[PDB]
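Beneath this line is the structure, given in structure tokens, with notes to follow.
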Amino acid sequence: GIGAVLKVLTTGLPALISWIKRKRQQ
């Protein structure tokens, strides 16, 4: 999505740490 490029910018915040989080914790 062309317009999603700007959206993902914020979605990457919670998804960034979520990656390492799921690793150890839920």
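Note that chain A carries Swiss-Prot numbering, so the residues on display, from first to last, are 44-69.
Going by what the header records, the deposited coordinates were determined by solution NMR.
Note: Cβ is positioned from N, Cα and C throughout, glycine not excepted.
In the structure as shown, the Cβ atom of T53 (mutagenesis position) sits within 10 Å of 9 other Cβ atoms. Record note (Swiss-Prot), mutagenesis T53 to A: In MelP5; increase in size of pores (10-12 monomers) that form at lower concentrations of the toxin; when associated with 65--A--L-69. The unchanged residue is displayed.
Under its mutagenesis annotations, Swiss-Prot gives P57 to A the following note: Loss of flexibility in the center of the helix, is twice as effective as melittin as a hemolytic agent but has very poor voltage-gated pore activity in planar bilayers and voltage-dependent ion conductionce is supported only at very high ionic strengths. According to its DSSP assignment, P57 (mutagenesis position) is helical.
A natural variant is reported in Swiss-Prot for this position, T53 to S, and the note states: In melittin-S.
A natural variant is reported in Swiss-Prot for this position, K64 to S, and the note states: In melittin-2; possibly an artifact. For the recorded site, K64 (variant position), the DSSP three-state label reads helix. A simple way to gauge crowding: the CB of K64 (variant position) has 12 other CB atoms within 10 angstroms, across all the protein chains here.
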Original post:
What is the total of other Cβ atoms whose distance to the Cβ of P57 (mutagenesis position) is within 10 Å?
Top reply: 9
